[PDB]
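Report on the following structure.
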Protein chains: 2
Amino acid sequence: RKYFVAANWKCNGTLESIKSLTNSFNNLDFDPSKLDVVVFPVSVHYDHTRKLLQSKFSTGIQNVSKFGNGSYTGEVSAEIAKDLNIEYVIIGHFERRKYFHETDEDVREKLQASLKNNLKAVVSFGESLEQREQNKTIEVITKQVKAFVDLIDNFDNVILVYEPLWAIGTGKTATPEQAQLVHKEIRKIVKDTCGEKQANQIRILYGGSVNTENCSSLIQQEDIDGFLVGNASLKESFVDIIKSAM
Amino acid sequence: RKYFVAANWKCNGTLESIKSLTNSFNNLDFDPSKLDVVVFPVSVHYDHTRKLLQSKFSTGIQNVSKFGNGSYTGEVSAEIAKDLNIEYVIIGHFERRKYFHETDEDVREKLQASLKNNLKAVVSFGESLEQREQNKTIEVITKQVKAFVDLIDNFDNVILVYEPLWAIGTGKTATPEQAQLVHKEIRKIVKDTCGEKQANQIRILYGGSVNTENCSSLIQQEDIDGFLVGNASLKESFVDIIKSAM
């Protein structure tokens, strides 16, 4: 599997900060055929970021509409993203599930829209503290993955992200060993539903807290293929995280 | 009051279609010191649209985050908008209240964030058919307005929009006089919640179906200060709608 390192800038950035950050990113000499590196700026920063980043960097947006073009004030359609050659989309990030009540069905429909418009999708899922403490990790993850997994038409073009919500804002820390086991089980779900070659092909990323210290311990695990990186990706030292995949 | 003609493009456009449309828009010679004309493209179209439109046309975004900068994947903060010189935001459009379950509280928090970052806000509200048929027009609008109205300090920088949901996809048609009667009640509400001078200052737009055939009859009404325009704003004849306010 080709490693996949992704920068989720979330709701952060100014024109000036992006200028300096992209410049430092550009200094890193990597081969985009040997690893995928994707930057996800804020929607209104996309053009600024795409222009400043060298071509070796892939780019995407942090959310896409479940509706097509039409009367949906505030939404960005997959059709619009296609027209702009926005390569990737993030779907089902826990923050959107949390703050904006995005459901499993929303995730399914957003993937449909994305694939129909030749967009590549980074799809997030994961269980809460309550769910894991009640021993429902597999039940929850199976349910979330099965909400969309049957739609994947190309297993290079859809990338999965495990988000250990149980270890986010709770005071708990997900170890690389724990993450690996979940990733292993995610791959098995893909095997059972899509096929063995498909399961062996698909990138499954760790989408918990990733920094320059823990990235190697995580990516070296057999079933962890990279990261969707939060606040560490807003730093110039993000290049060292990319280096763990090189 | 300075009249206010706005284009809500909703989820529509290609780079080509915007190029052609902005060009036709630029042919209209109006004085921006006497009339406000604002275009609201899709977020990812904003840069393209702003660069193509002559500066006599003000620009904004169709939605803004209720949160500040931080871990809010997919959102655009008021601070990011301010940094990009995004002048206007639409808040509480019925499509966001309907499809994405945005509440009065969301509208309030979006307005607080916007004003804190010196953005100008176009704020929508309005009653459904069921509510009008129950003779609850005033009751509903009073509640929706009072949700956010106390946040307004500068009454040139907040623009109200009446959306007659009772006449949207229902088979019913709002007459300009029926629109006027609601606009006058809205201004009365502002008067009693904020003061007389403030009510006379604030712009109140009609945000129902506006086209070239009805724009003049609407703008002639004493308490209708302009329009938030849907489908008709995607056409080159939108210049004729602007002309009705010149």
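Numbering of chain A is taken from Swiss-Prot, so the residues present carry the numbers 3-248, in order.
Each Cβ is built from the backbone N, Cα and C atoms, and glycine gets one as well.
The D-glyceraldehyde 3-phosphate binding site annotation in Swiss-Prot covers A:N10, A:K12, A:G171, A:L230, A:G232, A:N233 and is backed by experimental evidence. Around A:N233 (D-glyceraldehyde 3-phosphate binding site), a 10 Å sphere centred on its CB holds 16 further CB atoms from the protein chains shown.
Mapped onto three states, the DSSP output places A:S73 (mutagenesis position) in coil. What Swiss-Prot says about the mutagenesis result for A:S73 to A is this: 3-fold decrease in substrate affinity; when associated with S-96.
DSSP assigns A:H95 (active site, electrophile) to coil in the three-state reduction, placing it in neither a helix nor a strand. In the shown protein chains, 30 other C-beta atoms lie within 10 A of the C-beta of A:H95 (active site, electrophile). According to Swiss-Prot, the feature active site, electrophile maps to A:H95.
According to Swiss-Prot, the mutagenesis experiment A:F96 to A carries this note: 2-fold decrease in substrate affinity. Note on A:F96 (mutagenesis position): other Cβ atoms within 10 Å of its Cβ, all shown chains, come to 20.
According to Swiss-Prot, the mutagenesis experiment A:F96 to H carries this note: 6.7-fold decrease in substrate affinity.
A:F96 to S appears in Swiss-Prot as a mutagenesis experiment; the accompanying note says: 5.5-fold decrease in substrate affinity. 3-fold decrease in substrate affinity; when associated with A-73 or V-167.
Under mutagenesis, Swiss-Prot gives A:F96 to Y with this note: 5-fold decrease in substrate affinity.
In Swiss-Prot, a mutagenesis experiment is listed as A:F96 to W, annotated with the note 3-fold decrease in substrate affinity.
Within the same chain, residues at least 6 positions away in sequence whose Cβ sits under 8 Å from that of A:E165 (active site, proton acceptor) are A:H95, A:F96, A:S126, A:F127, A:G128, A:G209, A:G210. Look at Swiss-Prot and you will find A:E165 tagged as active site, proton acceptor.
Annotation of the published mutagenesis A:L167 to V in Swiss-Prot: 3-fold decrease in substrate affinity; when associated with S-96; the original residue is retained in the structure shown. Around A:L167 (mutagenesis position), the same-chain residues six or more apart in sequence whose CB sits under 8 Å from its CB are A:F96, A:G128, A:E129, A:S130, A:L131, A:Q133, listed in sequence order. In the three-state DSSP reading, A:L167 (mutagenesis position) counts as helix.
Checking the recorded positions A:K12, A:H95, A:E165, A:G171, A:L230, A:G232 against chain B with a Cβ-Cβ cut-off of under 8 Å leaves A:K12, A:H95, A:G232.
Other C-beta atoms found within 10 angstroms of the C-beta of A:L230 (D-glyceraldehyde 3-phosphate binding site) number 27, with every protein chain shown included. Separating the Cα atoms of A:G232 (D-glyceraldehyde 3-phosphate binding site) and A:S73 (mutagenesis position) is a whole-number distance of 32 Å.
A C-beta separation below 8 Å, combined with a sequence spacing of at least six in one chain, links A:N10 (D-glyceraldehyde 3-phosphate binding site) to A:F42, A:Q64, A:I92, A:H95, A:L230, A:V231, A:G232, A:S235. Taking only the Cα positions, the spacing between A:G171 (D-glyceraldehyde 3-phosphate binding site) and A:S73 (mutagenesis position) is 37 angstrom. Each of the binding-site residues A:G171, A:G232 was assessed for Cβ neighbours inside 10 Å, and the highest tally belongs to A:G232.
DSSP assigns A:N233 (D-glyceraldehyde 3-phosphate binding site) to a helix. A:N233 (D-glyceraldehyde 3-phosphate binding site) sits 34 Å from A:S73 (mutagenesis position), taking the CA atoms of both as reference points.
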